[PDB]
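Written below as structure tokens is the structure these notes are about.
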2 protein chains.
Amino acid sequence: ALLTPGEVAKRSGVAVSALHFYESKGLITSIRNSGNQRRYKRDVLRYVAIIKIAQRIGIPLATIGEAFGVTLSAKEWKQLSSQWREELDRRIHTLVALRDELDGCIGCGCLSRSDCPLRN
Amino acid sequence: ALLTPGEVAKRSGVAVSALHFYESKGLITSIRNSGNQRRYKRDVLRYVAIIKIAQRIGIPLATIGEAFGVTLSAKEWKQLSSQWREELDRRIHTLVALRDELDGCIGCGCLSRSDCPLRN
Ligand code: FES
Ligand code: FES
């Protein structure tokens, strides 16, 4: 039912301080009691789980909350999961693009401020 | 011959403070004079140029210096340029790999701590 900060932590593989962070950026929330004695809900593990994946996928921490704006059913996950992949892919290509800029420049070596793609 | 900090800056597109940084991490060097009146050498533009590309390629700032250990002739560039590309590529795939982990998990949505690749 209600998990202690230390519990969510040990079971989500992240420091308590992170749950704080993830709380400051308003990604997860708590329910104080008897002298602000905080606590979290079962599902919370699911979020942090998703949050990590998200970070691992390269999604900026902010854009996380934004997509966290639209019971974390596989239906919902389908969403964040996709928008994020599609995002990952966009990045993937940006590098593949840079990889190519490199490919050309290697044999060159002019590093011309004026014309070298790597330089622009 | 000798470029003022402000000159290397305006012509390399980076703040003077960066040349400082790039000097702290020992990537470029200066030649004080008449009351520590610093100054840089012609070639220095070339380095910073390379440094930026490097950063743009994703190469960690440290590993820059290390590869800066082995007249910046197209011969030399061939080196750093390659080791870096080869590096970029390795990264490129790591994501393509993650992209796939995602691809599978999307339709799922179990986010099982136990078995979900995205989770490990
Ligand atoms: S190094 Fe000459 S085109 Fe880039
Ligand atoms: S969400 Fe089920 S395998 Fe990853």
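Here chain A follows Swiss-Prot for its numbers: 10-79, 85-134, in order, are the residues you see.
Method on record in the header is X-ray crystallography, 3.2 Å.
Backbone N, Cα and C atoms are what each Cβ position is placed from, and that goes for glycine too.
As given in Swiss-Prot:
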DOMAIN    A:11-79  domain 'HTH merR-type'
VARIANT   A:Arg20 to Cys  In soxR102; constitutively activated allele
BINDING   A:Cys119, A:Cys122, A:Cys124, A:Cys130  [2Fe-2S] cluster binding site
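Every protein chain considered, the tally of other Cβ atoms within 10 Å of the Cβ of A:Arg20 (variant position) stands at 14. A 10 Å cutoff on Cβ-Cβ distances gives A:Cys130 ([2Fe-2S] cluster binding site) a total of 17 other Cβ atoms nearby, all chains included. In the domain 'HTH merR-type' (A:11-79), helix, strand and coil residues by DSSP number 37 helix, 4 strand, 28 coil. The two recorded residues, A:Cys124 ([2Fe-2S] cluster binding site) and A:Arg20 (variant position), have Cα atoms 54 Å apart.
With 5 residues not built between them, A:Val79 and A:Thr85 have C-alpha atoms separated by a whole-number distance of 12 Å. Other than the site residues A:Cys119, A:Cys122, A:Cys124, A:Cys130, same-chain residues with C-beta atoms no more than 8 angstroms from the centre of those residues' C-beta atoms, the [2Fe-2S] cluster site, are A:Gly118, A:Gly123, A:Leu125, A:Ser126, A:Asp129, A:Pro131, A:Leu132, A:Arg133. Per-site Cβ counts within 10 Å over the binding-site residues A:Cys119, A:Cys122, A:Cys124 peak at A:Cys119.
A Cα-Cα distance of 50 Å separates A:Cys130 ([2Fe-2S] cluster binding site) from A:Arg20 (variant position). A:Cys119 ([2Fe-2S] cluster binding site) sits 48 Å from A:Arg20 (variant position), taking the C-alpha atoms as the reference points. Rounded to the nearest whole angstrom, the C-alpha distance between A:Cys122 ([2Fe-2S] cluster binding site) and A:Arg20 (variant position) is 53.
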